[PDB]
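Inspection log for the structure reproduced underneath, given as structure tokens.
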Amino acid sequence: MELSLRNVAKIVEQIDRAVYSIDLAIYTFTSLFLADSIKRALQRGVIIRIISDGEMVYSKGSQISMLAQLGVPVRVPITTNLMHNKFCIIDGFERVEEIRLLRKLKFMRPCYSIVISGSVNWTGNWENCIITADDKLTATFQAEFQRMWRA
Ligand SMILES: [Cl-]
């Protein structure tokens, strides 16, 4: 239970350093530490999207409603949302590039894609956490995120 504290700390820190975008796919979202980092990211101008489960979104105590009220778009598949892992994409290449077109930015702040992944908890735990900056893995996660976002 100590590694989960260390891992969450590293994840919050990664979210704090998000420049343009955060795409999060999670089964249950109860971590106050994660939810607050998303808050600070949103206040920092970062565009954030969240994909979760319809039933778990209204469970106790979910942080989804608190984030959705701040203007964070949340989409849930129906039904239900079964995943093999929860993941977070920070400044994914394709996602940042599409933001470039949306805001029509003349200049780009330097950044790079970071993928955080871990085991799904069905019942604030981040077990089997991996943090890496490989675009090969990034593009795959982004593609999966794009798919669920459509549906
Ligand atoms: Cl989860």
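We number each residue from 1, going along the chain as drawn.
Here the Cβ of each residue, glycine as well, is placed from N, Cα and C on the backbone.
Secondary structure from DSSP puts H84 (mutagenesis position) in coil. Within its own chain, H84 (mutagenesis position) has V120 as residues 6 or more apart in sequence whose C-beta sits under 8 angstroms from its own. Per Swiss-Prot, the feature active site maps to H84 (among others).
The local packing around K86 (active site), expressed as other Cβ atoms within 10 Å of its Cβ over all shown chains, amounts to 22. Residues annotated as active site in Swiss-Prot, with sequence analysis given as evidence: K86 (among others).
The Cβ of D91 (active site) has 23 neighbouring Cβ atoms from other residues within 10 Å, across all protein chains displayed. For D91 (among others), the entry in Swiss-Prot reads active site.
For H84 to N (Swiss-Prot position 169), Swiss-Prot lists a mutagenesis experiment annotated as follows: Abolishes cardiolipin hydrolase activity.
One mutagenesis experiment catalogued in Swiss-Prot, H84 to Y (Swiss-Prot position 169), is accompanied by this note: In zuc(SG63); produce some eggs with a more normal eggshell phenotype in addition to the ventralized eggs compared to null mutants.
Quoted from Swiss-Prot, the note attached to the natural variant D135 to E (Swiss-Prot position 225) states: In strain: =MEL01, MEL02, MEL11, MEL12, MEL14, MEL15, MEL16, MEL17, MEL18, MEL19, MEL20, ZBMEL82, ZBMEL95, ZBMEL131, ZBMEL145, ZBMEL157, ZBMEL186, ZBMEL191, ZBMEL229, ZBMEL377, ZBMEL384 and ZBMEL398. Cβ-based neighbour count (10 Å, all protein chains) for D135 (variant position) stands at 14. DSSP assigns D135 (variant position) to a helix.
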Report, as a whole number of Å, the distance between the Cα atoms of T123 and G124, which flank a stretch of 5 unmodelled residues in this deposited structure.
10
